[PDB]
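**Student:** I'd like to ask you about the structure that follows.
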Amino acid sequence: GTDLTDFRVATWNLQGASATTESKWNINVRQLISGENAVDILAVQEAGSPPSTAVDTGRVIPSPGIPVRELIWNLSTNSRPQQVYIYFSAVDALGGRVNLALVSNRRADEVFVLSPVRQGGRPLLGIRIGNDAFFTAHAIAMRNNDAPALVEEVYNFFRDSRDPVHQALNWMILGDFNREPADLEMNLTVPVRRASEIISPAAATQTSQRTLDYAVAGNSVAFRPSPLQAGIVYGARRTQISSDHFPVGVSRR
């Protein structure tokens with residue numbers, strides 16, 4: 001119990017494309033995951049292609065026909081955070097504008113790959129570190145979209161586990177839900193509402209003043225609210241990155 005507060009996590013839709021993401025990874029993602037205020041886990045949407053120097057470990061990951069690879073990314077041989085692990089899903093083997101990733105400063109103990117909940121939707125990619133699981137999500141930009149069903153899929157996945165320790169993992173879904181926080185909350189079933197909390201920043205997370213990028217923390221057997229808060233990473237700076245979404249960080253209030 002009392003888990004998620006040990007981690008600084010974040011989510012960023014970097015609006016990347018497979019052919020041109022080198023700077024967004026080698027500069028912008030690198031800055032989020034290293035240095036004095038590094039996040040431990042970063043969820044990425046529209047991830048493009050991973051850094052050219054990150055190398056597949058060959059880890060065998062069970063998956064229901066969804067591409068997923070573990071890569072090691074060596075960042076330095078001095079700077080405290082020396083290497084990180086990337087879990088990358090090429091969603092399209094074609095244009096590549098809706099790929100997903102998780103970056104972590106610890107190897108994943110377990111990797112989760114859950115199927116899309118709607119035709120044309122993205123899968124859910126998650127990792128477990130100890131008693132906590134973290135997912136990256138990218139709901140469809142449409143009216144009345146798949147965000148509630150994505151959250152419901154994660155809640156049911158853990159509830160249905162045969163192992164009681166897996167049923168009680170603390171989970172967090174970080175992503176671009178493509179609807180505002182209250183709009184997601186009101187469209188969840190009663191048991192999922194009572195078993196989770198939405199953690200969202202007070203500010204807009206994209207340039208159109210909408211709050212679309214945030215986190216849902218939950219536990220499928222015994223939920224207790226966590227003292228977590230979300231904020232805009234770099235909210236105090238005027239940034240010139242080629243994404244219309246801002247990174248959103250989550251950690252203890």
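Counting begins at 1 with the first residue displayed.
This entry, so its header tells us, was determined using X-ray crystallography, 1.7 Å.
Even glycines carry a Cβ here, placed using N, Cα and C.
Found this in Swiss-Prot, in case it helps:
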- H138 to A (Swiss-Prot position 154): When the mutant protein is introduced in HeLa cells, it does not result in cell cycle arrest. Devoid of DNA-nicking/DNase activity (MUTAGEN)
- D213 to A (Swiss-Prot position 229): Loss of DNase activity, no cellular distension, no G2/M cell cycle arrest (MUTAGEN)
- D244 to R (Swiss-Prot position 260): Loss of DNase activity, no cellular distension, no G2/M cell cycle arrest (MUTAGEN)
- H245 to A (Swiss-Prot position 261): Loss of DNase activity, no cellular distension, no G2/M cell cycle arrest (MUTAGEN)
**Student:** Is it possible to get the count of other C-beta atoms within 10 angstroms of the C-beta of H245 (mutagenesis position)?
**Tutor:** 21
**Student:** What does DSSP assign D213 (mutagenesis position), in three states?
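**Tutor:** Reduced to three states, the DSSP call for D213 (mutagenesis position) is strand.
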**Student:** Quick one: give me the count of other CB atoms within 10 A of the CB of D213 (mutagenesis position).
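**Tutor:** Here the count is 28.
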**Student:** Using DSSP, would you call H245 (mutagenesis position) helix, strand or coil?
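**Tutor:** Once the DSSP labels are grouped into three classes, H245 (mutagenesis position) ends up as strand.
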**Student:** Please report the Cα separation of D213 (mutagenesis position) and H245 (mutagenesis position) in Å, rounded to an integer.
**Tutor:** 8
**Student:** Tell me the Cα distance separating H138 (mutagenesis position) from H245 (mutagenesis position), rounded to the nearest angstrom.
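**Tutor:** About 13 Å separate the Cα atoms of these two residues.
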**Student:** Across all chains shown, how many C-beta atoms besides its own are within 10 angstroms of the C-beta of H138 (mutagenesis position)?
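**Tutor:** Result for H138 (mutagenesis position): 29 other Cβ atoms within 10 Å.
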**Student:** Can you tell me how far the Cα of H138 (mutagenesis position) sits from the Cα of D244 (mutagenesis position), in Å?
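**Tutor:** Cα to Cα, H138 (mutagenesis position) and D244 (mutagenesis position) are separated by 15 Å.
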**Student:** Report, as a single number, how many Cβ atoms besides its own are within 10 Å of the Cβ of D244 (mutagenesis position).
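**Tutor:** Around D244 (mutagenesis position), other Cβ atoms within 10 Å: 11.
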